[PDB]
Amino acid sequence: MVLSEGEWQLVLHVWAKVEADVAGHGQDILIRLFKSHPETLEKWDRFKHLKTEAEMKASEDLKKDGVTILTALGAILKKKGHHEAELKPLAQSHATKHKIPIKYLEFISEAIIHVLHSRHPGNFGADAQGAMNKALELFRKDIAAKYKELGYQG
Ligand code: HEM
């Protein structure tokens, strides 16, 4: 699968808005993930104990991790599919150390789409959401291929 330049531009134009406040977007996205799919919270040993959205919002560590995730994802998106180098360490750590199944990457992709849809109707209309879905699907497809190479089913 291959995105068009027009599709990448739709992806990068909403990402420019995320970057006005990556910390805030990261909090919203992780909270959405943890609330919609509470099982995902178990993979974070710093966070598996968090009981409420208020606790999640107050966690400086969660905020930091949200910035780390979205900044790594942003760097991937800006490669416009040419992300082999970026995917290598990410696939290795997530397959082998953190043990994050592909299904959970699907869950966080859902959270990203949901938050962007809510925050950015000006840059996340139907065409832009389609483009972002395509970009995240490409990311997951390529990560899943790497998981397999690394010896993890995902
Ligand atoms: C867009 C998808 C994601 C991206 C771009 C991303 C990125 C990152 C990065 C850059 C790190 C730090 C370096 C590393 O260990 O590789 C990290 C760590 C980590 N990630 Fe992910 N991540 C994603 C999804 C997830 C999901 C869905 C989970 C769990 C449900 C998860 C769990 C973790 C954990 C437990 C760590 C280690 C945290 C720590 O040591 O404090 N990640 N991630």
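How was it done? The header gives X-ray crystallography, 1.6 Å.
Yeah, the Cβs are placed from backbone N, Cα and C, and that goes for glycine too.
If you look up Swiss-Prot, you'll see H94 marked as heme b binding site, on the strength of experimental evidence. Taking all protein chains in view, 22 other C-beta atoms sit within 10 angstroms of the C-beta of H94 (heme b binding site).
Record note (Swiss-Prot), natural variant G122 to A: In metmyoglobin. The unchanged residue is displayed. Under 8 Å, Cβ to Cβ, and six or more positions away along its own chain, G122 (variant position) finds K17. Following the DSSP three-state reduction, the secondary structure of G122 (variant position) is coil.
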